[PDB]
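Trainee: Handing you a structure now.
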Amino acid sequence: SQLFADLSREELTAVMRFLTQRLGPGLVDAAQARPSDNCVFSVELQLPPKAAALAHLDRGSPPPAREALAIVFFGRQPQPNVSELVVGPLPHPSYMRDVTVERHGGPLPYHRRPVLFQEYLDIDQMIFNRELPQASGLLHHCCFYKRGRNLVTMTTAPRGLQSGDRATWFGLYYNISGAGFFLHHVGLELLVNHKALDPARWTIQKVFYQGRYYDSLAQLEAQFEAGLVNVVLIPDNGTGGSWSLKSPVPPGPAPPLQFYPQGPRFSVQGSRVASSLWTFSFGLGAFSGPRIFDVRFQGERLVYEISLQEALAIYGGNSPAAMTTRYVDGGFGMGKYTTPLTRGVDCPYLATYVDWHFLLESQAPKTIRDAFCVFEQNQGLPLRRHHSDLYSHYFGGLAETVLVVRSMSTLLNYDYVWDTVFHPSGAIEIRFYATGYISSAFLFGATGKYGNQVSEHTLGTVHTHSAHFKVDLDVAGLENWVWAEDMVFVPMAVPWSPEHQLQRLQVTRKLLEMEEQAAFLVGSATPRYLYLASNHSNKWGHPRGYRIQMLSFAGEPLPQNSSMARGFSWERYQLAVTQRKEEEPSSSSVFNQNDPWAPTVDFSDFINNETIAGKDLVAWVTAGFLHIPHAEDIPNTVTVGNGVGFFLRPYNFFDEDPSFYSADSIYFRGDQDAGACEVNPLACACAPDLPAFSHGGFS
Amino acid sequence: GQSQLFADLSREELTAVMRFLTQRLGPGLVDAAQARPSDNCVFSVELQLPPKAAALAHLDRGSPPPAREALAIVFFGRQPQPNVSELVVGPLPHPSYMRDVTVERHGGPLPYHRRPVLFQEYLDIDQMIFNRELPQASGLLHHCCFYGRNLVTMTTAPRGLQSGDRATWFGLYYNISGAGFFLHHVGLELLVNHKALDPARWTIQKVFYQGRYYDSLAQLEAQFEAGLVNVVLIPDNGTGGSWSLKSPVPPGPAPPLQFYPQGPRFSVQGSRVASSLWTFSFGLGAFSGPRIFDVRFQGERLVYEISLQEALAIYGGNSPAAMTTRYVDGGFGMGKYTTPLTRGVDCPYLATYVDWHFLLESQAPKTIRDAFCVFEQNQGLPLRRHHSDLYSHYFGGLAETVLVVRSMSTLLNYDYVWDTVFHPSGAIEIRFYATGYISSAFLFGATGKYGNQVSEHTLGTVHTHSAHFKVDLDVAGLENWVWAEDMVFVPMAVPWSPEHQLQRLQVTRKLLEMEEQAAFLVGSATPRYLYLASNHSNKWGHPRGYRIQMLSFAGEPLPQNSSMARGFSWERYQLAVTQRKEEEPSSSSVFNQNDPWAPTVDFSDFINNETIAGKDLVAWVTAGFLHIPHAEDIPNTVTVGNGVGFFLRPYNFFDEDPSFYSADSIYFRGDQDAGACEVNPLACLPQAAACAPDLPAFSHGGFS
Ligand SMILES: *[C@@H]1O[C@H](CO)[C@@H](O[C@@H]2O[C@H](CO)[C@@H](O)[C@H](O)[C@H]2NC(C)=O)[C@H](O)[C@H]1NC(C)=O
Ligand SMILES: *[C@@H]1O[C@H](CO)[C@@H](O[C@@H]2O[C@H](CO)[C@@H](O)[C@H](O)[C@H]2NC(C)=O)[C@H](O)[C@H]1NC(C)=O
Ligand SMILES: *[C@@H]1O[C@H](CO)[C@@H](O)[C@H](O)[C@H]1NC(C)=O
Ligand SMILES: *[C@@H]1O[C@H](CO)[C@@H](O)[C@H](O)[C@H]1NC(C)=O
Ligand SMILES: [Ca+2]
Ligand SMILES: [Ca+2]
Ligand SMILES: [Ca+2]
Ligand SMILES: [Ca+2]
Ligand SMILES: [Cu+2]
Ligand SMILES: [Cu+2]
């Protein structure tokens, strides 16, 4: 019942025509736009309000209007703004409202605007045509200069030092064919100022070569020709790992393949997955990325919403690009930068794969093929098991099979894997792996307070990753409270021999009444059992709870003292529980990246000393680690050990383990024929006949 | 050097050591399965691991292998001062000698009460409970419990309150057919004193019924018939979950099954597993449990030994049984209590399964069928992957497949799953799940400071699970140090706009020089990068490291203040790194369970202020969680979320990710046909390369 389905291609074209016809002429296609134009940057699903949605899904009411949200760069005017416009209803839009002010209390400063694909292209024209030839002598002598065809540019982080700046540090790298350029930094770094609406007016504020700072490329080339700059010649091709992805070893016998002996045990219709146990809807926001809604275990709802909010990456280093860099990846877009899943590599070969349609930086809706995969996975583990050789002879267990939804977001070098996994015990696991290439610096000098040499001439820069999740649990209805259970030892005299002492173990329950009590900072410890719960109880009279259980190796957060830190105040928390308000739909924003100093959304604002005793609650989970890159990250960072996320786990929510009622259960007694088919289902063509491999392709 | 030094004893070898001991132990030597306290007894015979010097000498430098010997534990009960003794017996397979290492190892005789409780001993206790004692309470027992064939006993933990005690609290439970009796405690608990060598002399120290203490079952029945006890009728049958394991739902369509399209890609020969990438030996200690030795990635050794050392379970509760209970399961035995893996449940259906032979509390070697399973598992995840739409058009990834060894130890109610999993990146994951049934109390009174109601009349008692692992890494040779890498922010002026401040991120490396510095307590925080390393370095000049990365939600440890805490000192640590000594083989002992007050091994002794700069090092990793039982543990505790253990991860050990050279890797350009077979191995699985096997007909390893 498809309220939460990302927009169809029809629905996008429809909103795009509507916007065209009503936004004034002189409306330029975003992929070609200059700063001083008008521009549709984004069109995408605007999620409905929760009231109306549940009204419809639970109480049969009519659905809420299906609307879209378009971001429009209004560059052609005295005071340029960015504007968010709601456009509905679908599929025949008749209205368009400008929610900008009602939402962020004022206009959106034009510098918060994400850097357009055209803008990057215009910056590379200035760099390679006007600027770089001024240093053609150095670049011949260090990096095989040709007129800028062999070199290539990569963005950084927040752009400038202060609200309203738009000055970006750019590294230069060899333009490696068929493998990651990110490892071949050439040592040159340019602070480009591109705030102006007129690209002609763009300057080059600073330069960095090989340990030293200059004021222009002309000054650097003065100092080189004056023989005053020791230049080293950096190789340009090479072999293995640092240069390739292609294995030299020929393919061996084949890895284990999984198939479904008697057909799949789940279906995907549109945005809705359904199985014997689990029902839910799914999607990608363009900037927020993955999300699932209306998660229903055996037909009862557990969560209204679980959704990625933000990923973050804080670097340090020798060079100015590295030490400035704090990527707030929502400002690029986790959904925009989704990539095709490659069958049999990113997901089981036999998974069902679904496309994703989007309208971003174009006026055509485009489509990313195989963006999502959904599949059942046999884990190899038992979910549960007991073998009794004692007093009575029996065995009873159950191999865990798991249901899984996966997207992958390729933000330049990094490939983020997002997983939503659905256990047959009633638990939901959320997971986040980082693979892909490292972002690297040129090796020079004081290295080692800042990272590891990881190839010739390559410094693997130290950095943290963090990601933020919204968990809108509705545990047995809307009104939830949060409990914190834990443990304690209490010295006591042994009752039946009181001259003797015994350390008496005891549970510890405190009911958290206030937002501030449930806001938990990185660094401080936290209750071992922490769960959202209901007024209602299970058979045995305990409050029905879903428990959050995290998996994080937190990096130390950017210190509060920094002006920047407000653009990601969620980084400072492990976990926070909050009154769930419509005015507070998201934890970061697409506009924080390019101005964290005046944050377009500041998460610490949500924690504001209200009650959380019997309210519609939402948990916010931070997860992440520290990364000191090392030789085994070349060519890619591996998944092993880097899984982070959390478990949502039943806690007296049921009256017993629901897997007890599993169809795939197994039991037998000592006195039975354990290998007779009427006692044991395991005791019973040309099996998997496979789809011919396909690929979603490239840009 | 081609020998299998690390192989659990075969059955011929066990019979041989048994025969030898028989002939040479004096006559009047009784079979342990039928032995009384005052008898002589062979409790255990099992492989004695060789000394490291000699073993490597052989394995690396070609020298001859060290004498393969066995270690027998012998209960010497027939004498003025009864001892336990450990005897080495070799060489095999034709033993010619036997020495009594008891004194040489633990500085003195082994006090007889440290001995584990024999199967006969438990039976003699049950004879005293059901024949002599329990009928004195026959009135009560009719009224409440449908009265001694319908009831059944279960042990506890340390036995007493003081070194030398041997008095055990025993719960009484309905003798439920075909499902866990552990959930049906009837409310009666008997403190039995069985220290004496004459079972006739055994007493019943105290009694506990439904909230109240009494001095004997006779005085309980006085007060019952005097109408002075409010007695609670506890049902005897029931349905679903609290009573069954058998699902009422009929089998549906089949779950995913995994097979190897063109043969297996590993082999098990005896104790030795071998694959394209990983080569290692494996076994069970009878009491220690799981262990692997001589682990070699692509031919180079990473670890000499990884071995379970102890599991622990500290309980609390309303009732005396629960609040006393601290299991040190080594004292029962993780190997002894291994159980058959049930194919297609405990491991993949097509995994290769291996038996385990043992001689314990008998004179015949017996065999546990399907005790281990080894298998490759496709994980679904990529190990690694990158899709470039930027500047150049390519794709390069690799689905992670993994190699796995698994044993399962069923210690009465609990089924521990031990996993050792071998990633193709060079990492080694160690894992530990607990499923099975909960140990439960009768629900009564101020419950809730002590756990959760989990069925009618059943309290799920709170507890902690902790396990201890020995990790003897030999990173690029024997001489290792430990480094602690971490991070810091340093306020600074932005160099190009000094007016402006920037929070400067930096790496932090300190080299830990002393044992105490690398001993990290539960509760303390602890370096984010902690690794053992070499004098030697990789191509780029950083020291060659394997890094320990833990996965623990540790309970608070038993407070030091308790006399008992010495028996498991390792609980108090997350991690410790130690000079690896032969005198210090193991972290716990089979003899701690029944006397933690005077501990037969005390782990804190190992941490004693020596250097760990450039020595043969051994890390000790504790892992564990808190468990407040809850409805969803009925009938069994589930695995999901309760995986605990650690990763051993390369850290500038190689010059690059070795999976770069994988056979299973995948790459193609934008300008290529991604679905052509000469470009992409995956575009042939259909065409021809499928065909699921005919499966082996299901078998089962059976029961006692
Ligand atoms: C941002 O700019 C847009 C136009 O570029 C503003 O919207 C227009 O406002 C005028 C009156 O201010 C109307 O007559 C038009 O019909 C409006 N067009 C639309 C689509 O809104 C908008 O007011 C500006 N926002 C702010 C807060 O400055
Ligand atoms: C533990 O018990 C054994 C016998 O039960 C003792 O061993 C015997 O000791 C006598 C005299 O020392 C010898 O002549 C026997 O032949 C020994 N038997 C064996 C096989 O060792 C043992 O010495 C006792 N240990 C201690 C320290 O009490
Ligand atoms: C970079 O290299 C690729 C192929 O190796 C080429 O197709 C592309 O046009 C080059 N130029 C730039 C700067 O993108
Ligand atoms: C316990 O139950 C089993 C039935 O499975 C039976 O064989 C046995 O006799 C019963 N009695 C005792 C005390 O074990
Ligand atoms: Ca709030
Ligand atoms: Ca809620
Ligand atoms: Ca020592
Ligand atoms: Ca070592
Ligand atoms: Cu990283
Ligand atoms: Cu438990």
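So for chain A, numbering is Swiss-Prot's, and the shown residues are 57-202, 204-741, 747-761, in order.
According to its header, the structure was obtained by X-ray crystallography, 3.2 Å.
Each residue, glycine too, has its Cβ placed from N, Cα and C.
Pasting the feature list from Swiss-Prot:
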- A:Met211 to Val: Increased activity towards 2-phenylethylamine, and decreased activity towards methylamine and benzylamine; when associated with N-394 and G-469 (MUTAGEN)
- A:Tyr394 to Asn: Increased activity towards 2-phenylethylamine, and decreased activity towards methylamine and benzylamine; when associated with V-211 and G-469 (MUTAGEN)
- A:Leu469 to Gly: Increased activity towards 2-phenylethylamine, and decreased activity towards methylamine and benzylamine; when associated with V-211 and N-394 (MUTAGEN)
- A:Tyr471: active site, schiff-base intermediate with substrate (ACT_SITE)
- A:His520, A:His522, A:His684: Cu(2+) binding site (BINDING)
- A:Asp529, A:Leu530, A:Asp531, A:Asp673, A:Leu674: Ca(2+) 1 binding site (BINDING)
- A:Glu572, A:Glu641, A:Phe663, A:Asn665, A:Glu667: Ca(2+) 2 binding site (BINDING)
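Give me the structural setting of these features: burial, nearby parts and distances.
Mentor: DSSP gives A:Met211 (mutagenesis position) a strand state.
Non-local neighbourhood of A:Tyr394 (mutagenesis position): A:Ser466, A:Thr467, A:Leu468, each in the same chain, at least six residues away, with C-beta under 8 Å from its C-beta.
A:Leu469 (mutagenesis position) carries neither a helix nor a strand DSSP state and counts as coil.
A:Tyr471 (active site, schiff-base intermediate with substrate) counts 22 other C-beta atoms within 10 Å of its own C-beta, drawing on all protein chains shown.
Of all Cβ atoms in the shown protein chains, 26 besides its own fall within 10 Å of the Cβ of A:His520 (Cu(2+) binding site). A:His520 (Cu(2+) binding site) carries a strand DSSP state (E or B).
In this structure, A:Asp531 (Ca(2+) 1 binding site) belongs to neither helix nor strand by DSSP; it is coil.
With a cut-off of 8 Å between CB atoms and residues at least 6 apart in sequence, the same chain places A:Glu572 near A:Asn665 (Ca(2+) 2 binding site), listed in sequence order.
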Trainee: Far apart in sequence but close in space: which same-chain residues, 6 or more away, have a Cβ under 8 Å from A:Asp673 (Ca(2+) 1 binding site)?
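Mentor: In sequence order, A:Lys106, A:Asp531, A:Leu535, A:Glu536, A:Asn537, A:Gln636, A:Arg637 meet the Cβ cut-off.
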Trainee: Below 8 Å between Cβ atoms and chain B: which of A:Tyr471, A:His522, A:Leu530, A:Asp673 make it? I'm asking about the recorded positions.
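Mentor: Filtering A:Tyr471, A:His522, A:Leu530, A:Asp673 for a Cβ under 8 Å from chain B leaves none.
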Trainee: Can you figure out which of A:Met211, A:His520, A:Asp529 (the recorded positions) comes closest in space to A:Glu641 (Ca(2+) 2 binding site), comparing Cα atoms?
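Mentor: So, spelling it out, the nearest of the recorded positions is A:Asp529.
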Trainee: Identify, in sequence order, the residues in the chain of A:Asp529 (Ca(2+) 1 binding site) that are 6 or more apart from it along the sequence and have a CB within less than 8 Å of its CB; answer 'none' if there are none.
Mentor: A:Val360, A:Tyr361, A:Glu362, A:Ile363, A:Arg637, A:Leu674, A:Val675, A:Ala676
Trainee: DSSP secondary structure for A:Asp673 (Ca(2+) 1 binding site), reduced to helix/strand/coil, please.
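Mentor: For A:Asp673 (Ca(2+) 1 binding site) - judged by DSSP and reduced to three states - the answer is strand.
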Trainee: Counting Cβ atoms within 10 Å of each candidate's own Cβ, which of the recorded positions A:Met211, A:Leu469, A:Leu530 comes out highest?
Mentor: A:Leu530
Trainee: Please list residues from the chain of A:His522 (Cu(2+) binding site) whose Cβ is under 8 angstroms from its Cβ, counting only those at least six apart in sequence.
Mentor: A:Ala368, A:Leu369, A:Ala370, A:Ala491, A:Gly612, A:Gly681, A:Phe682, A:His684
Trainee: Rank the binding-site residues A:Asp531, A:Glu667 by the number of other Cβ atoms within 10 Å of each Cβ and report the first-ranked residue.
Mentor: A:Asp531
Trainee: Tell me which recorded positions (A:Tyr394, A:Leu469, A:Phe663, A:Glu667, A:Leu674, A:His684) have a Cβ under 6 A from ligand 9; sequence order is fine.
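Mentor: From A:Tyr394, A:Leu469, A:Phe663, A:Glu667, A:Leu674, A:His684, counting a Cβ under 6 Å from ligand 9 as near, the near ones are A:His684.
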Trainee: Which of these recorded positions is closest to A:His520 (Cu(2+) binding site) if you go by CA atoms: A:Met211, A:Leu469, A:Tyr471, A:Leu530, A:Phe663?
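Mentor: Nearest candidate: A:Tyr471.
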Trainee: Are there residues of the same chain, six or more positions away from A:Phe663 (Ca(2+) 2 binding site), whose CB falls under 8 angstroms from its CB, and which are they?
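Mentor: Those within reach of A:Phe663 (Ca(2+) 2 binding site), by Cβ under 8 Å and sequence separation of 6 or more, are A:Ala633, A:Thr635, A:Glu641, A:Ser644, A:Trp677.
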Trainee: Gap of 5 residues, A:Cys741 to A:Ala747: Cα distance in Å, to the nearest whole number?
Mentor: 14
Trainee: On a C-alpha basis, identify the one among A:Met211, A:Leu530, A:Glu667 that is nearest to A:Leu469 (mutagenesis position); the candidates are the recorded positions.
Mentor: A:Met211
Trainee: Can you list, in sequence order, the residues of the same chain other than A:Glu572, A:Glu641, A:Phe663, A:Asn665, A:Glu667 whose CB lies within 8 Å of the CB centroid of the Ca(2+) 2 site?
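Mentor: Filtered neighbour residues, in order: A:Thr635, A:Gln636, A:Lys638, A:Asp662, A:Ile664, A:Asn666.
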